[PDB]
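**Student:** First, the structure itself, so that you have it in front of you.
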Amino acid sequence: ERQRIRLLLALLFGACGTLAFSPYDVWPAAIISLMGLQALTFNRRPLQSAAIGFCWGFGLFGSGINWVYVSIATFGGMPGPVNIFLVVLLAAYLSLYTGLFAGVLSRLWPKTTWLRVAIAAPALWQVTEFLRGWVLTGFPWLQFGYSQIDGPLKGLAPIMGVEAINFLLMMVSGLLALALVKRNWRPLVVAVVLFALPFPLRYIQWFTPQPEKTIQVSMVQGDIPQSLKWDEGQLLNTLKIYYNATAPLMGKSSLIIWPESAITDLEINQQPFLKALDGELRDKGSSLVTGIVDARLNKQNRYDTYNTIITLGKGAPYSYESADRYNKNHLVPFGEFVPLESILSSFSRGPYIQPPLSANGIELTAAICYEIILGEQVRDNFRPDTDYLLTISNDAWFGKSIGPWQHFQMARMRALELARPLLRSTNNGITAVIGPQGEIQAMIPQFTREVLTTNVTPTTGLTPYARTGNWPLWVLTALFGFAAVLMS
Ligand SMILES: CCCCCCCCCCCCO[C@@H]1O[C@H](CO)[C@@H](O[C@H]2O[C@H](CO)[C@@H](O)[C@H](O)[C@H]2O)[C@H](O)[C@H]1O
């Protein structure tokens, strides 16, 4: 048991946690990876244990974030070998937080007691992962709470959020890392009863369906090549693609959805098309919701370029100044704007709170692409009278990789936390309809030009996570943190 070998063990145990997420959905690999990280940091100095946490997260992020390489294969045009260093530094920067959790736990709790692994680690894991999702803009990717979307602890999610499952998974795997090292038989069962108490919670229908307001919703997946997506011209076909695919559905569907940045043009430059399209949807009796880029003039006669969603048709008449839209708030850290003080067009940030959308008597809370993984921001924009959850994205990058599935698995948790049907539309990613409990009602394969049409029923409940948020976990994190820190 030297310092050299424990680095390679955490490197592989970190890669074990990758299997916990989609498409693998091996949720025990989360507990196994949590046990491998929590046990390898026993009776060590902080500076040598931080190397284990740095090598553990580097195995986790090095296996679950490697799909960002093909993201640069389309944007940027780099020679190749430089993109690989970015993934390492991206994993290194994210591993600094994993190493920050391993170093602090070794300074205050060098003793291998149940207090460290069942009280301190679940609370410190909350503050560590939160800082990794707060510094700069935030990147809370690969949280083992999302692995329980198809697992046992899914009943605990609508009560205290996805981050609270990270708390209990660390709390269970902590007592599981105890009984595996100390060979004691008590915390093994104490881990299970704390793991078994949230199991009877996955049969509680917090919501209530409204079968009368059942509608037929259609969502279009145009499958536009990313190499020709933003190309000048060619968009005459893209509009002809959607319209020839949307027109036969305008008469009978009550709501039609197009993905993010579907119309590759400024909103002001395609006005004669939308005024003609809106007037046709009203005759048929349907509502259309699509995403488009907006270069809007501010009061200072300067343009703020936004990533926007607009509404058309019956129940939502079109207008360039209409309040029935949604601007992107949480921007991509480097795909749109620059976060640093200075360098060495930029997208503008929208409001943090926006009223839900409207379309033929339907209330929809929106979230563009990356914004769906922010459970607290989705909860804040959420309103009681909301009929469905809505999310549109463009996963053209990360092609043929495991990226979109990890992204897709996190979006299902938002429907479970809020008990609302989640409608998701993408360019070539996982386009599906998710029920109020993370169940996949319908889904179509990737890399295809198809249209998804199904029936949905709204809900009108209020989950404990919708009333409260992640603060009940912070209280449990505070009490677990305030009590365990004082002892040292
Ligand atoms: C053939 C279907 C199975 C594909 C298997 C991919 C490997 C299994 C998953 C390992 C983790 C993700 O693995 C990732 O997969 C992508 C996508 O194919 C591959 O990526 C590589 O091939 C793809 C084409 O598919 C290129 O566009 C990309 O620039 C290149 O890096 C690499 O292998 C790895 O970056």
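Residues displayed in chain A correspond, in order, to Swiss-Prot positions 8-351, 363-506.
If you're wondering, the header gives X-ray crystallography, 3.5 Å.
Cβ atoms here come from the backbone N, Cα and C positions, even for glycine.
Per Swiss-Prot, mutagenesis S78 to W is noted as: Loss of activity. Quoted from Swiss-Prot for the published mutagenesis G145 to A: Loss of activity. Under its mutagenesis annotations, Swiss-Prot gives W148 to A the following note: Loss of activity. Per Swiss-Prot, active site, proton acceptor is recorded for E267, and the stated evidence type is sequence analysis. Summarising the annotation, Swiss-Prot assigns active site to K335 and lists sequence analysis as the type of evidence. Annotation comment: Swiss-Prot describes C387 as active site, nucleophile, evidence class sequence analysis.
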**Student:** Pop the Cα-Cα gap between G145 (mutagenesis position) and the residue listed as 'active site, proton acceptor' into the table, whole Å please.
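**Tutor:** Between the alpha carbons of the residue listed as 'active site, proton acceptor' and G145 (mutagenesis position) there are 22 Å.
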**Student:** Let me know the DSSP-derived helix, strand or coil state of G145 (mutagenesis position), please.
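**Tutor:** Coil, per DSSP.
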**Student:** What residues, ordered by sequence, lie under 8 A Cβ-to-Cβ from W148 (mutagenesis position) and sit at least six positions away in the same chain?
**Tutor:** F68, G71, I72, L101, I391, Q424
**Student:** Between the Cα atoms of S78 (mutagenesis position) and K335 (active site), find the distance and write it as a whole number of Å.
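**Tutor:** On Cα coordinates alone, these residues lie 21 Å apart.
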**Student:** List the Cα distance (Å, whole number) between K335 (active site) and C387 (active site, nucleophile).
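**Tutor:** Each residue's Cα considered, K335 (active site) and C387 (active site, nucleophile) end up 9 Å apart.
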**Student:** Measuring Cα to Cα, how many angstrom lie between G145 (mutagenesis position) and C387 (active site, nucleophile)?
**Tutor:** 15
**Student:** If I take the C-alpha of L351 and the C-alpha of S363, which enclose 11 unmodelled residues, how far apart are they in Å?
**Tutor:** 16
**Student:** DSSP three-state call for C387 (active site, nucleophile): helix, strand or coil?
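**Tutor:** In the DSSP reduction, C387 (active site, nucleophile) maps to helix.
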